[PDB]
Protein chains: 2
Amino acid sequence: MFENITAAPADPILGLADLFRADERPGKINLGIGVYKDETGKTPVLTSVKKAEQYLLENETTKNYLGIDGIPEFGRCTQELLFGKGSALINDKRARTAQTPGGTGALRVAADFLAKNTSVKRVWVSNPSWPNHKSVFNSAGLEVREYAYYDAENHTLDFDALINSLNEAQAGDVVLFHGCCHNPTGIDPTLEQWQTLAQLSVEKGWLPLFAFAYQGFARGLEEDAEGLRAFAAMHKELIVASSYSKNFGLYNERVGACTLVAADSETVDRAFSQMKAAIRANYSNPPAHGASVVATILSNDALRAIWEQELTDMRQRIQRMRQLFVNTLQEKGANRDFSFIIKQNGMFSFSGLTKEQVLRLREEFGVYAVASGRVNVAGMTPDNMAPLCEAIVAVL
Amino acid sequence: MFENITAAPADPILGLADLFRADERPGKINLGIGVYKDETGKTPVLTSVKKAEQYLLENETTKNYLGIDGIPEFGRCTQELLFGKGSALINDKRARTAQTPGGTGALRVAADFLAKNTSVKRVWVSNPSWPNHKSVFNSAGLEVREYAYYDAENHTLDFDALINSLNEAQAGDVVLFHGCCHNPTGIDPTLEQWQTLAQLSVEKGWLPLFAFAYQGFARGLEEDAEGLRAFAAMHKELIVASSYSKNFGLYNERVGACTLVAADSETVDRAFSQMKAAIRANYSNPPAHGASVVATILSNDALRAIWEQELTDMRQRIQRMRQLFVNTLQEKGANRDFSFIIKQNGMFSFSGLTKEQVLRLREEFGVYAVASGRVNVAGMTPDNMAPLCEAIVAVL
Ligand SMILES: *Cc1c(COP(=O)(O)O)cnc(C)c1O
Ligand SMILES: *Cc1c(COP(=O)(O)O)cnc(C)c1O
């Protein structure tokens, strides 16, 4: 059976952790994957989730299976964080969320649902985008098409071109948007542009799939959901795949959510029973620890208040590092003006480096970036800021 | 998009938990799903996993992502438990295991792999079998076909007929077998019959998929793996989907394993890089808590010794209840001889009840069984043994 099976290409993001850990040169710098690090270069588990894990250890009685859709308290808090305290989707029983194994689990379950229960042929994804989008939809059966986004010269969102390529997206097609913190560019639309986009979507009949992985890392939790909320107010149907791996630092417990909205409660519930049938034939029900922890923190005032400060601290450290990277690049030789990275939101930096410059930085200096030029800013500390800036100058 | 989507049929096993929890009659009896209960009717979290969770709380530093395949120590212990201390597959670097979200996650990842990377068209499943088998393979793309198993009159495995229906399974087809504790019959082959089956498989060129959910609940951990070990010794290629939800009482943390074996290390590794590519486009990597706990218990001598006693206690309670169910059924009116259930291994009892008798028991008396006649013996305690036996007699 297995004789002619060729090896698969390494994952562009995930494959770097392999090489990084096989390196054995003492001064290497990882900069690759979107995991946060502190001034010390470590990824600590948050104080607020430790407090919650202690609680759960003292307070659980059973490990018996969860429902297909997971914990109810989890699903209701997720809806509030995304849609608003007193929203109409919530009050009209127009939304249902299932707890998933991470945001990728949420994206596959949506893909599986639409493939089986809809007439969707195409999903539209931005150029550039998270590399694994194309792979989750292709395994479900769906064609991936691209819409222009970001012009490289002026380091801006090229709005007129995003309109003009989406003009050939048919009524019925899926269109993925990033809620906030575009991966990999870090360039999101203004609220005025999101308005212009909510409009058009309704004029043309596209189904919006919103992807959230970084809510809280751009301006704040509420401020970052205003593009999704501008769309909710105009739409009858929407699906959103959400993740809590980044803003809760719960990367390996696999906590996310796939939330479905339709016109009324009867229609969302008919649809949701199909979504649960797709879940049952993949894993059977969701992992409990991670989501049990989110709900506990979100349900307690003391623990919620501590969490939001911990996340405010991470957003601010990343901002300090963004400017330091730019000031240092200029002090050490940079032949280009890299001011434009101060204008991007999130963990990343679409630096502009060519694939050969990225390949060299790795080979000769051991600093690890993705071959697109994306570098994780939250990987940078005061102590490794001069080494890696020097290393870039040499390769320019 | 969602307007004409009909509702899905309720899950035959999972849908009973809904009805049971909506019932509000004080004396109901659940008996449906394969979750163990103690003399008190509760499902406690094991002492040995509590000790391990305490340890992990004290001793973790980070929640940063795991590898696509999960924890190495987890995968190596899983291989020993299944194949043997000093086995040749282990020594010849012929097996690779990935950590999955439960045994169902393990079955889907195998289905996905074979669909994408092989020429498999058919999977052969026993009649009867776990109801959700057909659903995981159909979502992957594969046809499910059935082989005879178990004759209802003599309450035995009908070996000659299992041979004769499998005679039309072609070279290249998958054939699922249950390692031990057949769900739902509780009837496994003798070691002599497993030998006869290992033989034939090699003569005909079928790829064996072994499913394990109950290792340890039939005779003991080592004794229950001897059919799989009889097959390993003859085969070049095998895949096994394993679960730790039942024998570790870790039902909602979602811990399993999908282990691939091929002829040599180069071939297993080429094949395994494809299996990891299917994992990346489903969830991205596995949930850590559950598997971190299995590995900790399996790695410590004190905690391992406590675990094996906890599992010996569960196997024995289920055995006490099997006999009590039979002695009581006869004392209260049973018009049939139900001795045959003392001859079955595992949590269950394929009682023989008709779907209308099962539907009545529920409606009128509130005892919940699956519509096939399967009842969970581990749900029975000394205190609810007389109520439910009476309730069956009334319906006979
Ligand atoms: C991190 C990330 C994901 C994956 O989320 P998980 O919660 O780890 O599954 C998906 N998409 C984007 C853009 C991400 O940054
Ligand atoms: C329990 C069970 C499964 C599911 O295992 P999980 O580990 O819960 O995913 C699959 N097949 C059979 C026969 C089972 O009994």
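Using N, Cα and C of the backbone, Cβ positions are placed for all residues, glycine too.
What Swiss-Prot lists as L-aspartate binding site is B:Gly34, B:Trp130, B:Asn183, B:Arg374, and the listing cites a large-scale study or a structure entry. B:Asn183 (L-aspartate binding site) carries neither a helix nor a strand DSSP state and counts as coil. The Cβ of B:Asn183 (L-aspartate binding site) lies under 8 Å from the Cβ of B:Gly34, B:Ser129, B:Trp130, B:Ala213, B:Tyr214, B:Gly346, B:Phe348, each of these being in the same chain and 6 or more residues away along the sequence.
If you draw a 10 Å sphere around the CB of B:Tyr65 (mutagenesis position), it holds 21 other CB atoms from the protein chains shown. Quoted from Swiss-Prot, the note on mutagenesis experiment B:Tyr65 to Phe or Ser is: Slight changes in activity.
Counting Cβ atoms from all protein chains shown, B:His133 (mutagenesis position) has 21 others lying within 10 Å of its own Cβ. For B:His133 to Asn, Swiss-Prot lists a mutagenesis experiment annotated as follows: Decreases to 60% in maximum rate of the overall reactions in both directions.
According to Swiss-Prot, the experimentally introduced change B:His133 to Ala is described as follows: Slight increase in maximum velocity of the overall transamination reaction between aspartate and 2-oxoglutarate.
Here the residue is the original one, while Swiss-Prot reports the published mutagenesis B:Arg280 to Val with the comment Reduces first-order rate constant over 25000-fold. Secondary structure from DSSP puts B:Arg280 (mutagenesis position) in a helix. Taking a C-beta cut-off of under 8 Å and a sequence gap of six or more, B:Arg280 (mutagenesis position) has these contacts in its own chain: B:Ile68.
Where Swiss-Prot documents B:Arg374 to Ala as a mutagenesis experiment, the accompanying text is: Reduces first-order rate constant about 10000-fold. Remark: B:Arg374 (mutagenesis position) has B:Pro184, B:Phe348, B:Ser349, B:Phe350, B:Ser351 as non-local neighbours, by Cβ distance under 8 Å and separation of at least 6 in sequence.
In Swiss-Prot, a mutagenesis experiment is listed as B:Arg374 to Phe or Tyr, annotated with the note Second-order rate constants are reduced by >5 orders of magnitude. Reduced to three states, the DSSP call for B:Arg374 (mutagenesis position) is strand.
Within the set of recorded positions B:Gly34, B:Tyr65, B:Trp130, B:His133, B:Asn183, B:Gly34, B:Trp130, B:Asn183 have a CB atom less than 6 Å from some atom of ligand 2.
B:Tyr65 (mutagenesis position) sits 30 Å from B:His133 (mutagenesis position), taking the C-alpha atoms as the reference points. For the binding-site residues listed here (B:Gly34, B:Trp130), the lowest count of other CB atoms within 10 A around the CB belongs to B:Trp130. Note: B:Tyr65, B:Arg280, taken in sequence order from the recorded positions B:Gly34, B:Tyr65, B:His133, B:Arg280, have a C-beta within a distance under 8 Å of a chain A C-beta.
Cβ atoms within 8 Å of the centroid of the Cβ atoms of B:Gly34, B:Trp130, B:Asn183, B:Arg374 (the L-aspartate site) belong to the same-chain residues B:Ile13, B:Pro184, B:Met347, B:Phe348, B:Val370, site residues excluded.
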